[PDB]
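*Asks:* Encoded as structure tokens, here's the structure I'll be asking about.
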Amino acid sequence: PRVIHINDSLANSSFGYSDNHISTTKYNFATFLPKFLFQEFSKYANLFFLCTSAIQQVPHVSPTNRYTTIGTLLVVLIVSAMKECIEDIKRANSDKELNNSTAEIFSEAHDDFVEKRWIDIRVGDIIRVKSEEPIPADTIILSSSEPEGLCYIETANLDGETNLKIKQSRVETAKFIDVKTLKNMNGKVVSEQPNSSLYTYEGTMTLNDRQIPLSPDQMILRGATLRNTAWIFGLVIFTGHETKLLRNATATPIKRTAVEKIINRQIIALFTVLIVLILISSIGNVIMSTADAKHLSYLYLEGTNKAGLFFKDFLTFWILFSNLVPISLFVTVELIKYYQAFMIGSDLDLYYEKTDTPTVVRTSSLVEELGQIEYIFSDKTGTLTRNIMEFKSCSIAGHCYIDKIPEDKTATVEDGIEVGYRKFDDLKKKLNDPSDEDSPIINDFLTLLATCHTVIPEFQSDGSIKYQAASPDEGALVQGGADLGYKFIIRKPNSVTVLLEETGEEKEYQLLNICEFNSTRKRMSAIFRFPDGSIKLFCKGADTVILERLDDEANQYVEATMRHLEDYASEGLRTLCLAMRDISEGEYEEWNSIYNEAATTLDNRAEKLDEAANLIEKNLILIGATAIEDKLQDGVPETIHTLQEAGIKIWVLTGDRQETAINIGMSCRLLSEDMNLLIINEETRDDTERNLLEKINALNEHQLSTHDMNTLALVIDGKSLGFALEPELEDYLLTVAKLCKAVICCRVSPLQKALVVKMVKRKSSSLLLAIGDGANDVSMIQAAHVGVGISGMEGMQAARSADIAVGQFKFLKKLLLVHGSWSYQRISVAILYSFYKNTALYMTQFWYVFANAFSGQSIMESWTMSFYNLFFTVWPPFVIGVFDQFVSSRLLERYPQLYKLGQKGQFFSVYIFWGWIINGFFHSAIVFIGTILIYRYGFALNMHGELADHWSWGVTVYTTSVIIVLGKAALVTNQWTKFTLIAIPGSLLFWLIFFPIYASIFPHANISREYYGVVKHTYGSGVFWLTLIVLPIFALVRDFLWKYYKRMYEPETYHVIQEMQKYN
Amino acid sequence: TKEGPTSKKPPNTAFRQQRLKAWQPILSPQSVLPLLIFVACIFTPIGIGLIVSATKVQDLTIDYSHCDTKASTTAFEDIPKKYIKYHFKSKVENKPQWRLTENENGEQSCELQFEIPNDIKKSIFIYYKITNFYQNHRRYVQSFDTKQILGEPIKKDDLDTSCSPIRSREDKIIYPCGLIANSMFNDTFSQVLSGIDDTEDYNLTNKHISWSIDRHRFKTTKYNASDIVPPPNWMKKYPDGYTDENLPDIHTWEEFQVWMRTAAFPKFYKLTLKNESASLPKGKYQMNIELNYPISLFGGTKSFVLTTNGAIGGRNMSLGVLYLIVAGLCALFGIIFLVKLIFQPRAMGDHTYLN
Ligand SMILES: CCCCC/C=C/C/C=C\C/C=C\C/C=C\CCCC(=O)O[C@H](COC(=O)CCCCCCCCCCCCCCCCC)COP(=O)(O)O[C@@H]1[C@H](O)[C@@H](O)[C@H](OP(=O)(O)O)[C@@H](O)[C@H]1O
Ligand SMILES: *[C@@H]1O[C@H](CO)[C@@H](O[C@@H]2O[C@H](CO)[C@@H](O[C@@H]3O[C@H](CO)[C@@H](O)[C@H](O[C@@H]4O[C@H](CO)[C@@H](O)[C@H](O)[C@@H]4O)[C@@H]3O)[C@H](O)[C@H]2NC(C)=O)[C@H](O)[C@H]1NC(C)=O
Ligand SMILES: *[C@@H]1O[C@H](CO)[C@@H](O[C@@H]2O[C@H](CO)[C@@H](O)[C@H](O)[C@H]2NC(C)=O)[C@H](O)[C@H]1NC(C)=O
Ligand SMILES: *[C@@H]1O[C@H](CO)[C@@H](O[C@@H]2O[C@H](CO)[C@@H](O)[C@H](O)[C@H]2NC(C)=O)[C@H](O)[C@H]1NC(C)=O
Ligand SMILES: Nc1ncnc2c1ncn2[C@@H]1O[C@H](COP(=O)(O)OP(=O)(O)O)[C@@H](O)[C@H]1O
Ligand SMILES: *[C@@H]1O[C@H](CO)[C@@H](O)[C@H](O)[C@H]1NC(C)=O
Ligand code: ALF
Ligand SMILES: [Mg+2]
Ligand SMILES: [Mg+2]
């Protein structure tokens, strides 16, 4: 029982409430390390090198320095730590603004509102909120500028709605309007404990000395925003994180990609070859120290202690060959994807001009999947159409009426059901005539278009009136029903008034109760009380959900309206149905109590009131139907034609009728005039089995030619799809949908949009993409792989829960063809090069165990090897993985066939992984056997008979290695930009200068005493400059001659396009 | 900030829009075939130039191992052809001969005797070749105290632990700690080519044979001879322990510095003597070698090398052929790809893609 006192800060302070501070920062200066280390050491590479460093701390085992691995581990750890800290700076910067805005609090000591900050707001302080500024906390409305005390708030942020709401104030508290009289308000405010129900509240406010009941209509959430009212006086109840905006926290799922799984297999491949190289050397060591025990007497070996010799020698080659698993790879590939998302969400061709909404990639872990998408689960309304509705036609009592009959079907033959069109003037003449029988039907129809809805009107200075409707077809019904007779004027709580432009009278309909339109319910109802004393109910929705509630005792307009829905949908018009039912007071006395219990239930409300709503919609008298126009977006016919030309199959999951999607599908160039449609419209589960069997056998009885398989399309409604998703029939449905180039599902439930996406991905291997708008296809986006959200008129519910938010549908032709093919080809080669550059060097450590009696002696310096994966070979991967374009963007869209390269996986696989690995072994052996023939006995210098040694030769190996590694990237790159000349030739000049400086200064500080005299014997020797010229050319003559052959006498698809790009 | 000047339109720069100017390399036959004939054109003079430089080197190797068994004692018998190797600009008439000789208390010596058939104008260098000796062993390459080499009197408990087997003998600090000093090659050379029959001697220089940095870092010790003991393998030259006079000076001892530089391969040379002042005239010479280092310790061999010097070391055609191999592969595929272009061209269209 939360007890709140009006004013009196000393009274409510003893309870110990929270403070209005908001912080979404995960890392703080108090427990940063206890959670960052547990998160960083959870991966494979980090935990592997943690045990390697702990093993390296035993005596007489480490072949290099004691800190050559933990030093490199901390470098890649702080690079990951600074990025984890930068994101927390942006989160802390965003939370600072929410604690910096102004909030004037009524101070009883000053008798006026004193401006303070949000963090200074305390429970029980009366605040004054102005217009167009958000609410700081959960505050009840005491009074406002309106005569009754109501306000119009926009409860976005917490939800996806954009329309306005209405919160009314109690008659006892609406009296205190003046600022000076606020000091007289006093009493207790008993409220509930902080909960998460956004639509429930059961507080109790005791104004003065008498208590009054509360309701959820007198509670504004923190995420809301005042829209039209000038000022509001609010009493804070919940503050800080106790508010229903942050107390109801959410969770985000983690999605893995295809390349991430191939990487996991490539790591196991290197881990197996690691144990092989360790066991080969460890066995050869234990047999040579036993066979040649006399020729190795100058080493003073242990002798009888050979049980632990294998273990000590196992740890030695573990530390030696541990560099074959690059730790710089995971950090590089993470920054490459993070940087590619930046270059994608900053393009002009992906920026919408009409609305400043650029493309944003909320999850940068799914960027490479754009170059390998095969299925697209789309949507009709909003995604394929502009979602701007326009009332065009209507049908009342079996008669159709439009404006300006087109041409031929002017006269009506009256062959039973009326077919044709009339004029709107004939509708008015049929209306005002009291002698007609269908005149009350037309009156009840027109009142349905401007009463049953839930639209808030807005008045302007120009005398006109504007309707702000949440659903775009709602505004079409209000404006369509207004510009011919019954106009909707002003809306207020518990009342709806209309004005008849024919006679000038004004009617007041007492809005007694309403029922919200749910995407699963597919039907809206609203029960009013007419001024005559009757209580008449109105209902509207889809035909697949209203006709089940009709009757047959007194309903003769069914066969007439059903035929009119067919000719409307055959043109592409979005149609609805209208119904009504007169109820009594004997049944409403009990049904009202049922609705009240369903509204104030703490258990569940999203489904409880839906059941109580269908309890009253028993009978329905169909009055007529409507028809609304909706056009396609711009450039959509061109993108779908190009996406299908690239080999992508598009599935449409629409919740509307069937013939509408087929007509807009032919105009959208999705279907065709010669395409064979395969309809499946069944009524029972057994009927769907025979239909699916008749489909599959008729397909396999004959071969499918190229022209035959291309001209197949499956059309299955919602009821038929509900049966074909059972475990017995899901296999029959999936085997017939893979043969048709297009699939059009109709009348699909919101939750059925997820079952279709999950069924295809759990019984196949292709990657799925789901694009849509609104709260009906939010589960479709969360269930697929790459989820795309469209920001349209339905709100911002789907654009926030998606991975990529796009302005419209046109931008998929470039997000997938250009930015997808690049992202896949870039990250693929960048990882293959990272495995090659690391193997081409540390493999010489293996060819050397055959020359040091399998001891495990390092060929190169301990710290010079650690700088390999940190300084000199960390930029060619970034250039080829971010700024590389294997084909021009102008030709990537002209020839959409190139998308099939990445769609099949022709750039990244385990078979190609071994190709780069054994290429490293080949280059490793060339530099090894090449130098040992030149530095034979060390007698390779010409400086007064002096000789080289161990360290003067390891430098030549290290230097020749990086010239071939960087020389390999030169053949890999396709585009030579300014960033390329800095990473490939620039990294070479970096080493040619860093070594004479490092080897002449650091040996004096006891860091690398092995380089005391190696600069003179290398840079001063004429043989060192000749081995660097012939060995790199000798090892890269294979790649140069093979690249010329495959490009010339065995080209691929892009090998010919790159030639046309060059010569044109 | 009520209006909120956001304007999320990204910039139109060449970086953000990925429109940077660049160069696309194409492997046209007109841009590859001239490259292959160019590499062959420049690597052939360099290739034949490096084999001629290695050809002009004149050397002579005499494997003096097994001299205390297979060599004579009373006269100079011929050395088996299995051991001797030589390369000279002129023909050699007399085969090299050797003879064993012992001294007092059993001090053997191998007296080699060879012939130089031509006047060697270049300077003369003399190495010794040790085979099957692994100085690149991990336990061996790091076994030496770097502070004792500088000359400090490091106490026992502060000694480097990388010389654990040979360290602190009989509770006394072994001054040259490690396996590298204890396993030192201790054969002595005559330091003069004794001319025979109308040929004068040819003195050789023992100083300035190690690296310049070695002479700088190797400094005379500051220990007391009553607190140190010689390494185990040095207890023959320094019996009864160390004294104030027996204590060696590792700054002047350049044979110690040359040995401490561990080699990379089990086959390595080590410089000991040289002469850069005058030429070596033709005649017959003799080299006396005290036999102190047994080949049974490391199971390898011992050789006496007498070489000159060239631009690329001394007598080695490994680098010379690599320039000819690369020039050979380029000239090979340079003609293979040329006739394939003349006879059977691709003729795979021009603008017609594969799809
Ligand atoms: C006097 C001797 C001189 C020797 C000269 C030898 C020349 C030929 C040698 C071998 C011929 C064998 C195969 C060569 C013939 C055809 C190659 C076809 C197979 C193949 O491309 O896979 C390669 C792996 O490359 C090795 O795996 C290379 C493996 C080569 C195997 C050689 C033996 C290695 C075994 C290990 C030796 C260990 C020795 C141990 C010694 C121990 C010492 C103690 C893959 O990398 P790649 O850069 O080429 O990829 C290509 C290339 O980038 C380019 O043509 C294409 O793009 P574009 O067209 O748009 O540019 C691109 O799509 C892609 O196709
Ligand atoms: C040139 O280099 C040769 C190779 O290192 C070296 O030959 C070795 O010399 C050492 C030193 O004398 C020899 O080690 C001694 O071997 C005898 C058995 O032959 C051991 O009895 C002796 O131990 C003794 O132990 C006594 C009691 O503990 C102690 O009082 C004595 O002082 C002594 O320590 C040594 O272990 C070794 O066998 C020789 N051969 C090999 C293959 O190592 C030459 O001496 C060296 N010559 C010169 C002039 O420096
Ligand atoms: C290099 O060899 C020449 C040739 O023997 C040496 O020159 C002789 O040196 C001795 C030593 O005092 C003299 O007695 C001779 O008179 C010198 N002869 C000639 C022709 O100069 C020379 O000293 C040697 N250089 C060294 C050992 O550094
Ligand atoms: C140049 O060579 C001569 C000839 O061997 C050296 O003279 C010998 O020197 C040693 C060392 O004192 C004596 O034991 C020999 O008796 C000397 N022999 C003769 C014939 O004089 C001379 O020392 C060499 N030059 C230098 C600088 O050492
Ligand atoms: N406010 C509404 N009230 C009642 N019916 C509606 C309303 N809006 C649309 N409808 C009808 O009920 C159906 C709801 O399905 P819906 O999920 O909106 O399909 P879509 O994806 O094409 O928008 C619609 O096809 C329409 O005929
Ligand atoms: C050596 O001489 C005596 C012991 O013999 C001692 O006093 C002295 O400290 C020792 N060390 C040095 C560096 O003189
Ligand atoms: F086309 Al929809 F929900 F917008 F099915
Ligand atoms: Mg939609
Ligand atoms: Mg809808």
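Here chain A follows Swiss-Prot, giving residues 182-1245 in order.
Note: Cβ is positioned from N, Cα and C throughout, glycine not excepted.
I grabbed these lines from Swiss-Prot:
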ACT_SITE  A:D560  active site, 4-aspartylphosphate intermediate
BINDING   A:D560, A:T562, A:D954, A:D958  Mg(2+) binding site
BINDING   A:560-562, A:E655, A:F698, A:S700, A:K703, A:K721, A:755-756, A:835-837, A:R928, A:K934, A:957-958  ATP binding site
MUTAGEN   A:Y380 to F  Increases ATPase activity
MUTAGEN   A:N445 to S  No sensitivity to papuamide B (phosphatidylserine-binding cytotoxin) or cold. No sensitivity to papuamide B; when associated with 237-G--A-238 or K-473
MUTAGEN   A:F511 to Y or L  Sensitive to papuamide B (phosphatidylserine-binding cytotoxin)
MUTAGEN   A:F511 to Y  Normal ATPase activity. No sensitivity to cold
MUTAGEN   A:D560 to N  Loss of activity. Sensitive to cinnamycin (phosphatidylethanolamine-binding cytotoxin)
MUTAGEN   A:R1228 to A  Abolishes ATPase activity and leads to cold sensitivity
MUTAGEN   A:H1236 to A  Abolishes ATPase activity and leads to cold sensitivity
*Asks:* Compute the mean position of the Cβ atoms of A:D560, A:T562, A:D954, A:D958, which form the recorded Mg(2+) site, and then list in sequence order the other residues of that chain whose Cβ is within 8 Å of it.
*Replies:* A:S559, A:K561, A:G563, A:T564, A:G953, A:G955, A:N957, A:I971, A:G973, A:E975, A:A979
*Asks:* Looking only at C-alpha atoms, tell me how far A:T756 (ATP binding site) is from A:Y380 (mutagenesis position), rounded to the nearest Å.
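*Replies:* Between the alpha carbons of A:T756 (ATP binding site) and A:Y380 (mutagenesis position) there are 32 Å.
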*Asks:* Mind pulling out which recorded positions among A:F511, A:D958, A:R1228 sit under 8 Å from chain B, Cβ to Cβ?
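*Replies:* Listed recorded positions passing the 8 Å Cβ cut to B: A:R1228.
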*Asks:* If you count Cβ atoms within 10 Å of each one, which of the recorded positions A:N445, A:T562 comes out on top?
*Replies:* A:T562
*Asks:* When the Cα of A:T562 (Mg(2+) binding site) is compared with the Cα of each of the recorded positions A:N445, A:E655, A:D837, A:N957, A:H1236, which one is closest?
*Replies:* A:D837
*Asks:* What Cα-Cα separation, expressed in whole Å, is found between A:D954 (Mg(2+) binding site) and A:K703 (ATP binding site)?
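*Replies:* A:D954 (Mg(2+) binding site) to A:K703 (ATP binding site), Cα-Cα distance: 17 Å.
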*Asks:* A:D837 (ATP binding site) to A:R1228 (mutagenesis position): how many Å between their Cα atoms?
*Replies:* 52
*Asks:* Given the recorded positions A:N445, A:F511, A:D958, find the one whose Cα is closest in space to the Cα of A:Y380 (mutagenesis position).
*Replies:* A:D958
*Asks:* Determine, using Cα-Cα distances only, which of these recorded positions is closest to A:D560 (mutagenesis position): A:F511, A:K703, A:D958.
*Replies:* A:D958
*Asks:* Name the one residue among A:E655, A:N957, A:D958 whose Cα is closest in three-dimensional space to that of A:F511 (mutagenesis position); these are the binding-site residues.
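*Replies:* It is A:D958, whose Cα lies nearest.
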*Asks:* Over all shown protein chains, what is the count of other CB atoms within 10 A of the CB belonging to A:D837 (ATP binding site)?
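*Replies:* Neighbour count, Cβ to Cβ under the 10 Å cut-off: 20.
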*Asks:* Just the number: how many Å between the Cα atoms of A:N445 (mutagenesis position) and A:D958 (Mg(2+) binding site)?
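*Replies:* Here the two Cα atoms lie 32 Å apart.
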*Asks:* Among A:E655, A:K703, A:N957, A:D958, these being the binding-site residues, pick the one whose CA is nearest to that of A:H1236 (mutagenesis position).
*Replies:* A:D958
*Asks:* Between A:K703 (ATP binding site) and A:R1228 (mutagenesis position), find the distance joining the two CA atoms and give it rounded to the nearest Å.
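*Replies:* Approximately 59 Å lies between the Cα of A:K703 (ATP binding site) and that of A:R1228 (mutagenesis position).
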*Asks:* Which of the binding-site residues A:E655, A:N957, A:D958 has its Cα closest in space to the Cα of A:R1228 (mutagenesis position)?
*Replies:* A:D958
*Asks:* If you draw a 10 Å sphere around the Cβ of A:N957 (ATP binding site), how many other Cβ atoms fall inside it, taking every protein chain shown into account?
*Replies:* 25
*Asks:* Based on a Cβ-to-ligand 8 distance below 6 Å, what subset of the recorded positions A:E655, A:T756, A:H1236 would you report?
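*Replies:* Near the molecule: none at all.
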